[PDB]
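Since the structure comes first, as structure tokens, the remarks are kept for the end.
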Amino acid sequence: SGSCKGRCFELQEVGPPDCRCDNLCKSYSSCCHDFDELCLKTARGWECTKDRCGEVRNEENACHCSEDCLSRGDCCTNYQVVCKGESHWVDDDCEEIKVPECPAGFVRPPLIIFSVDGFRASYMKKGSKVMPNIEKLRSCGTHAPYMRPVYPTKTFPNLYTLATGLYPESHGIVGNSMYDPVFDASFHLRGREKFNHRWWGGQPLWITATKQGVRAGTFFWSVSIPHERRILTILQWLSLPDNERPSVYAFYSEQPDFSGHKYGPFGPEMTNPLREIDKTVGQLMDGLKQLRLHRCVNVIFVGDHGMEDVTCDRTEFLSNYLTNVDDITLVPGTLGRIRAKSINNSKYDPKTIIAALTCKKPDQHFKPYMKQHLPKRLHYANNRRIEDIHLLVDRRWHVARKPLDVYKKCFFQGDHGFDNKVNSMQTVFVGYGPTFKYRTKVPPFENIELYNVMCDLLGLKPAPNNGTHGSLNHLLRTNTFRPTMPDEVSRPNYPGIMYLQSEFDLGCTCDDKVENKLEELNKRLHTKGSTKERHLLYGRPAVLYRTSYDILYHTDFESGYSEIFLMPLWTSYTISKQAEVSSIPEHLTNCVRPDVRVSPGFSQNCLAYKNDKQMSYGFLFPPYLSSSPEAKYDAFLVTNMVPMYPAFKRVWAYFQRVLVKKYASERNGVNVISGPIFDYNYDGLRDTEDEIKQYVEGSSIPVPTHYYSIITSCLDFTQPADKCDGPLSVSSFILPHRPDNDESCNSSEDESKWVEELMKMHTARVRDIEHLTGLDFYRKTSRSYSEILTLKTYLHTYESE
Ligand SMILES: *[C@@H]1O[C@H](CO)[C@@H](O[C@@H]2O[C@H](CO)[C@@H](O[C@@H]3O[C@H](CO[C@H]4O[C@H](CO)[C@@H](O)[C@H](O[C@H]5O[C@H](CO)[C@@H](O)[C@H](O)[C@@H]5O[C@H]5O[C@H](CO)[C@@H](O)[C@H](O)[C@@H]5O)[C@@H]4O)[C@@H](O)[C@H](O[C@H]4O[C@H](CO)[C@@H](O)[C@H](O)[C@@H]4O[C@H]4O[C@H](CO)[C@@H](O)[C@H](O)[C@@H]4O)[C@@H]3O)[C@H](O)[C@H]2NC(C)=O)[C@H](O)[C@H]1NC(C)=O
Ligand SMILES: CN1CCn2c(cnc2COc2cc(Cl)c(C#N)cc2C(C)(C)C)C1=O
Ligand SMILES: [Ca+2]
Ligand SMILES: [Ca+2]
Ligand SMILES: [K+]
Ligand code: NA
Ligand SMILES: [Zn+2]
């Protein structure tokens, strides 16, 4: 005589073999004997009808149309519509919600997270005619045109990111399928291992809430609970008394993802799943309205990822590239992860595998990487569950090991998982409620930001995460989070002229014996910082760690020079729309000049570069853009030199000689901050000096793993970058410092055919560069700090609209 009565969908999960009545009884195959009869009632379906109005409460029924259903909180959601002549929520005009309009005893507005699997961003416009409820939320509330998922653009990684504010590499759910070599265990969609708590790192919202005294409803719903029942359960929970009622709830829909896989993102069959999801939204909103909570609850309508057209004929097979294909294990599909089939195979060499997968067919539809060489914006490396070899797959394609795998399983027309900047992978965000703004459209943002906001909505302190708290304040009417700029840890030195030329023995020559007093005070003033206001538009960056460095001023650029790394941490310069490009004179071709402000012992030397047959050098401030022949000499200072592989110099030279001036023309001047990054342990964080794995031969000169640039101008491009009154515009890059161009399959062509495509692939947020350098940018603008935080999280994705 099993005991689920009274306990249907329990919040305090009890301990088996005492029988369960919650969303993980079904998932464990261990429900109390009568769960299905008591907790999954369906008799008479989900809608009141005229003839049910005022009925005699009968507890077999799925939901109720009896008089007493409201204070019980178990009416069918259309009860007041059918039996009281009330209107559907979707038929009421939008009215601003200026304050929460909540029953007494509510201590904060509840939050409902309505998550929709595979809801591609473009469905909001393309399906608007068949989703009236969703369209009301979007138009009346706060929405973005799209929301960026994390990579990989799969379900578990994304939903767990939403819950935690963490990148996959930090929370540990790095794919829908995974092998952990520490546990020696596999995580799969089908089956039970995925439930073990050691997979799931960070602190998800339901725990953050509970630890701070805020009760949560379930986040994981069994696939056997119909959607209408999930909705009714939420509404029932919302009717509980004060001391038991949760404040945060989640609803999950497996659609439109399930149908998008079968039919493709825009298959004609997709219209019905979109209508069904809208109806479910309408049920929730009508249900809240009956409870007088429709102007009390904050609702978030959010997806995990989009959906692209993918068919079994667009499959790449590794057996067409590798003679040795049976010696590897592939995690396949819309990304590839490769590891050895046996770790006892001493033959298995990842470099030979990468080499055999690189630019072998002319329109090859995947590109192989060592995971540390993946674009840093993906943040997809610092986890032992991520295999060393990664294949980034072109949108619309699959990769598989051998052809049998794809014909012992074309059944599907849709898939997802690709690079998170791909337009088809973008998803949705709408926020509706008293805490969200009214009829407001906000720019696109990343789903890692939402955890912080959900915490702000609930009055919770978020666990440490990868969002930038405050960057989404512009979504919110109140409960904004007002952070303070991080404190500078190291104050700069400001060295004057302290060394004579003969103190330097650098192996460096400069054939420059090229000797007024009007001009002599002029050069002195430039060295003392007289043009700094022009080249350092937003103040100097703050150094957020302990180190020794010098500010160096010049006519055309300013730098923060590290005595520890023997090069600039940052170099900052402004190029106006009218700047002229010039070429390096021959009296200066291999010229490098001692910097008499900086000791020989804290300087680079040219002999190390001569000796190092693989390493050459470039400059952070480009000599090509110097303002005068006198100022050009500053660009050849040893303190503006950085180590560069010759293959990388092709990239860098094209950027400096062609692209910067192009950007200045297009944007009405640009301010550029460039520098090195050292991330030898691929954790996305600045390396300390003891982490550096490579030096210029025979020297203490460390070799960067990457070079960054941050390119800022006026959002109103009719104002010049140096005289901007309002909001700013930025694009940035973190380019991999590689000794070959194997990544660029067209690299034998001229740079105008491949360098810009490389830079687009390695586009970056300012915030990414901050983590990687320990610098804080944009310290002195006339803009609000939250606006600046938004700017620092911006990613220029170079996708069409
Ligand atoms: C994105 O946001 C996140 C969150 O803010 C950032 O991640 C943090 O990065 C911090 C710096 O790397 C990191 O701090 C370390 O924590 C160690 C203790 O960590 C444990 O406890 C915490 C707290 O509850 C917990 O969060 C951790 O969770 C990780 O591990 C579990 C497995 O048990 C996973 O389930 C979970 O997914 C998570 O994994 C991720 O992080 C770990 C590293 O912590 C990675 O290896 C995984 O791949 C994955 O990315 C832990 O359970 C602490 O020991 C470290 O301190 C060492 O270093 C300093 C140096 O001065 C020293 O003071 C310490 O004593 C210690 O040094 C000694 O140990 C060294 C290492 O063993 C040893 O080599 C030395 O010789 C010394 O003896 C360090 O403080 C913090 O853990 C994570 N948090 C999370 C959740 O990931 C992330 O950086 C952000 N990303 C970007 C790009 O900004
Ligand atoms: C295959 N699969 C997919 C997801 N799923 C299932 C059942 N129910 C859920 C929904 O899960 C969530 C919903 C939300 Cl909204 C958030 C947040 N934030 C987090 C989760 C996780 C997953 C528990 C982390 C299921 O069978
Ligand atoms: Ca999904
Ligand atoms: Ca690092
Ligand atoms: K060299
Ligand atoms: Na190449
Ligand atoms: Zn899917």
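Chain A is numbered as in Swiss-Prot; shown residues: 55-463, 468-573, 576-591, 617-886, in order.
This deposition comes from X-ray crystallography, 1.6 Å.
Even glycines carry a Cβ here, placed using N, Cα and C.
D171 to N appears in Swiss-Prot as a published mutagenesis result, with the remark: Abolishes lysophospholipase D activity. In this structure, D171 (mutagenesis position) is part of a beta strand by DSSP.
Swiss-Prot gives this note for the published mutagenesis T209 to A: Abolishes lysophospholipase D activity. In the three-state DSSP scheme, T209 (mutagenesis position) falls into the helix class. Cβ neighbours within 10 Å of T209 (mutagenesis position), excluding its own Cβ and spanning all shown chains: 22.
While the structure shown retains the original residue, Swiss-Prot records the mutagenesis experiment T209 to S with this note: 15% of wild-type lysophospholipase D activity.
Residues or ranges marked as 1-hexadecanoyl-sn-glycero-3-phosphate binding site by Swiss-Prot: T209, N230, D311, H474.
According to Swiss-Prot, the feature active site, nucleophile maps to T209.
Per Swiss-Prot, the feature 1-tetradecanoyl-sn-glycerol 3-phosphate binding site maps to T209, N230, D311, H474; the stated evidence is similarity to another entry. In this structure, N230 (1-hexadecanoyl-sn-glycero-3-phosphate binding site) belongs to neither helix nor strand by DSSP; it is coil.
The Cβ of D311 (mutagenesis position) lies under 8 Å from the Cβ of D171, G172, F173, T209, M361, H474, each on the same chain and at least six residues away in sequence. The DSSP secondary structure for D311 (mutagenesis position) is helix. For the published mutagenesis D311 to N, Swiss-Prot gives the following note: Abolishes lysophospholipase D activity.
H315 to Q appears in Swiss-Prot as a mutagenesis experiment; the accompanying note says: 20% of wild-type lysophospholipase D activity. Annotation for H315 (mutagenesis position): same-chain Cβ neighbours under 8 Å, separated by at least 6 residues, are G172, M361, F470, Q471, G472, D473.
Under its mutagenesis annotations, Swiss-Prot gives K430 to A the following note: Impaired secretion. No effect on lysophospholipase activity. Shown in sequence order, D764, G769, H791, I819, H847, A849, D853, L857 are the residues of the chain, 6+ apart in sequence, with a C-beta less than 8 angstroms from the C-beta of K430 (mutagenesis position).
Summarising the annotation, Swiss-Prot assigns Ca(2+) binding site to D764, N766, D768, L770, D772 and lists experimental evidence as the type of evidence. The Cβ of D768 (Ca(2+) binding site) has 18 neighbouring Cβ atoms from other residues within 10 Å, across all protein chains displayed.
Checking the recorded positions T209, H315, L770 for a CB within less than 6 Å of any atom of ligand 2 leaves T209, listed in sequence order.
In this structure, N766 is the one among the binding-site residues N230, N766 with the smallest number of other Cβ atoms inside 10 Å of its Cβ.
Of all the binding-site residues given, namely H474, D764, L770, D772, the one with the smallest number of surrounding CB atoms inside 10 A is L770.
Contact annotation for recorded positions (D311, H315, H474, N766) versus ligand 3: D311, each with CB under 6 Å from a ligand atom.
With respect to their backbone Cα atoms, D772 (Ca(2+) binding site) and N230 (1-hexadecanoyl-sn-glycero-3-phosphate binding site) stand 31 Å from each other.
Residues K463 and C468 bracket an unmodelled region of 4 residues, and their Cα atoms lie at a distance of 9 Å. In this structure the alpha carbons, written CA, of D768 (Ca(2+) binding site) and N230 (1-hexadecanoyl-sn-glycero-3-phosphate binding site) are 22 Å apart.
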